[PDB]
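Dumping the structure here so I can ask a few things about it.
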Amino acid sequence: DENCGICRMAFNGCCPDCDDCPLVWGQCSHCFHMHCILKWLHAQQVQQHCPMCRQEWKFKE
Amino acid sequence: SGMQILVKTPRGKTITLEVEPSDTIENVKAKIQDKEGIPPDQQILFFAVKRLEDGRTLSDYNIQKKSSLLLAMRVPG
Ligand SMILES: [Zn+2]
Ligand SMILES: [Zn+2]
Ligand SMILES: [Zn+2]
C-alpha cells in the first residue's frame, strides 16, 4: 500500500531505527526503506531475496 | 598500509579482501569481480547504512581493519 513491507511504517516517514531514510526498490518491484532491507539482507544466510515475495534480490537503480 | 575487510556477498557467504585505505570503491569492486565474478557496474556496496560511491576511497568512509561491507546486486542498465 503506502507502508514499508518490512517495518510496516509509512514510506513518507522514517524506519524504526530512524534523519535521511531513503526508499529503494527491488527488481520484484517491492519498495522498502533502505535501512529496513539492508537489515534484512544482512541477516540472510542464503541467497539474497525479497522478504515479501522471496524473489532473488536486485536493487532497481 | 594494507588491511583485510569482510564482505557479505549476495550468495550468502562472507569473503575477505586485501585492501588499502587509499583504494577507491571502484578498485574494491574490481577485486570483488575477480573473486565473485560480478561485473562492477552490477555491484552495490554498503558500509553500515552508507552506500559507497565510486570515486571515493575506503578511508573516506573510515572503513578499517575487519570492517564489514554488504554487497548486493544492481539491476543492469
Ligand atoms: Zn521500513
Ligand atoms: Zn531509516
Ligand atoms: Zn519482492
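Here, residue 1 is simply the first one shown, and the rest follow in order.
Looks like X-ray crystallography, 2.0 Å, at least that's what the header says.
Using the three backbone atoms N, Cα and C, a Cβ is placed for every residue, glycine included.
Take a look at what Swiss-Prot says about it:
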MUTAGEN   B:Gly2 to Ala (Swiss-Prot position 76)  Loss of ADP-ribosylation
Only counting partners 6 or more residues apart, tell me which same-chain residues put their Cβ under 8 Å from the Cβ of B:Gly2 (mutagenesis position).
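For B:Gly2 (mutagenesis position), the qualifying residues are B:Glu18, B:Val19, B:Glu20.
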Could you say whether, by DSSP, B:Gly2 (mutagenesis position) belongs to a helix, a strand or a coil region?
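DSSP call for B:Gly2 (mutagenesis position): coil, neither helix nor strand.
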